[PDB]
Protein chains: 8
Amino acid sequence: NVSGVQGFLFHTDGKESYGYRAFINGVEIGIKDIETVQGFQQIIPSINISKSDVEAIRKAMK
Amino acid sequence: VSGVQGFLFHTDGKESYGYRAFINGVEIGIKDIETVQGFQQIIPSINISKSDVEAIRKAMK
Amino acid sequence: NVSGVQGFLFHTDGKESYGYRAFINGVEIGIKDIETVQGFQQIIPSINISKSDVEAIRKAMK
Amino acid sequence: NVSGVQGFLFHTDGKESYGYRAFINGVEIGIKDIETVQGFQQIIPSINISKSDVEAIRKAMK
Amino acid sequence: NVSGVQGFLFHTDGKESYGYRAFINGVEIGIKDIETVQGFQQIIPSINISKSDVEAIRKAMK
Amino acid sequence: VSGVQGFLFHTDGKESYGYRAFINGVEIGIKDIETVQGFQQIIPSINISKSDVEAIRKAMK
Amino acid sequence: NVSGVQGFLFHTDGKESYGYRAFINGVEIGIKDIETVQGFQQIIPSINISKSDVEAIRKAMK
Amino acid sequence: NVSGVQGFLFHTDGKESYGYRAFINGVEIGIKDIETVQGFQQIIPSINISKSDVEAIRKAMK
């Protein structure tokens, strides 16, 4: 509530990384730096999503 | 705070359909176990028999 | 409201069973298998409704 | 509250009983069986209302 | 939330009683019997309001 | 669950205005201490100087 | 949200005071007396804002 | 949450600082004084965002 942010960070630990990304207030973005990942980890969850499942999650988050 | 409402579902019965999910009212198939474990951090994961998926789809519409 | 499901399972322990049914997001459905009943029991309540009272509950849930 | 039900059961312990009744999502119903009363007691409150006060409560619940 | 009732019971312990009354979902009603007062005391607050202050509370509850 | 949002207010300063309240955005005077004690069961009771009531009225509008 | 008030008190402890002010339900007001500051401190937060930052906070609170 | 403020403070601990900034009710502002940072830290989260990631966060906070 208080942060004005709803969403989550996502990444894969699989063979081909896509780095960290996030859905923030329904907007998908890439995150370039680990400082930002740790900053957002204080206010939103951070989960794992395989590279092959990102397309379907995108569709559901639309 | 996740901006996600829904659940993962699978059956432990004879004819598995793997893992699927309802995410914000959209049904999807899940290809990898990593994704199942990731979403298990933020949404419930329940069992649904293959025979009951059609009725749950109607209710989730 | 993390599950995206509001409702309840219902059944009777009376002489003439109607099996398990549910109201899920205002939609009434039949449940065929016990696995599904136990799955939904993790996220929604499960109560008893006599066969003779189902008609009135349907009217109120409309 | 995940049941999708708002309301209460009501009855009187006074001289002229009207059995159990309920308001469920703003709809008043009669309850025919004690099994149903016990089922709804798992998800909604159960209170006492004198027969003389039911008319005024109906006006307020409209 | 669960009861589908928002409001309060009110009465005075002053010299001229007006009995018990209630605001239920923005509707003011009189309560005739103590059974009903005790029933609603399970789900809504019960406060004291002097007879001379009822008019102003009515205006604010409109 | 009371269906009431607001607060009682009074001053302990030199020029008392007795007790007043904002109830659901309506300002009222309270005539009897019984009513003050009744509403103290369901809403906060705070102090407001007589000089500040005009600005609080503007904000509560 | 029992008090019907959303907002905060603000002041600076810097060299040039602007006294205490508040945002109450999106309306900015000045507070003249400490009694009122202590009264509102029972229901809303009270924070520090430098005189030079008030203009930007006003813009964000608009 | 009674402050009427949703958002967060952000800064970087990386090589090129941009000082402290904030999103307050969907409005981005610069913060000039540390007193204001400490004041808002009483009511909103304070996280780290790399300078390289600010552009994407602005897009998501729009």
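Residues displayed in chain B correspond, in order, to Swiss-Prot positions 11-71.
This entry, so its header tells us, was determined using X-ray crystallography, 1.4 Å.
Every residue, even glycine, has its Cβ placed from backbone N, Cα and C.
Taken verbatim from Swiss-Prot:
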- B:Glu37 to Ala, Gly, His, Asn, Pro or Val: Complete loss of enzymatic activity of PlyC holoenzyme (MUTAGEN)
- B:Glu37 to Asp: No effect on enzymatic activity of PlyC holoenzyme (MUTAGEN)
- B:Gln47 to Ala: No effect on catalytic activity of PlyC holoenzyme (MUTAGEN)
- B:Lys60 to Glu: 90% loss of cell-wall binding and enzymatic activity of PlyC holoenzyme (MUTAGEN)
- B:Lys60 to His: Complete loss of enzymatic activity of PlyC holoenzyme (MUTAGEN)
- B:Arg67 to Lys: 3790-fold decrease in enzymatic activity of PlyC holoenzyme (MUTAGEN)
- B:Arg67 to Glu: Complete loss cell-wall binding and of enzymatic activity of PlyC holoenzyme (MUTAGEN)
Mapped DSSP class for B:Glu37 (mutagenesis position), helix or strand or coil:
strand
Counting Cβ neighbours within 10 Å across all chains shown, tell me which of the mutagenesis positions B:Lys60, B:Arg67 comes out on top.
B:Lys60
Please report how many Å separate the Cα atom of B:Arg67 (mutagenesis position) from that of B:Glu37 (mutagenesis position), as a whole number.
8
From the mutagenesis positions B:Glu37, B:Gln47, B:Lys60, B:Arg67, keep only those with a C-beta under 8 angstroms from any C-beta in chain G, and list them in sequence order.
none
Students should find that the mutagenesis positions B:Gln47, B:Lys60, B:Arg67 with a Cβ under 8 Å from chain A are B:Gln47
Taking the Cα atoms as reference points, how far is B:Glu37 (mutagenesis position) from B:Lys60 (mutagenesis position) in Å?
15
Rounded to the nearest Å - Cα separation of B:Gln47 (mutagenesis position) and B:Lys60 (mutagenesis position)
21
Inside 10 Å of the Cβ of B:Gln47 (mutagenesis position), count up the other Cβ atoms and send me the figure.
15
When DSSP is mapped onto helix/strand/coil, what comes out for B:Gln47 (mutagenesis position)?
helix
What is the number of other Cβ atoms found within 10 Å of the Cβ of B:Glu37 (mutagenesis position)?
18
Short-range mutagenesis positions relative to chain D, from B:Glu37, B:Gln47, B:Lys60, B:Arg67, with Cβ separation under 8 Å
none
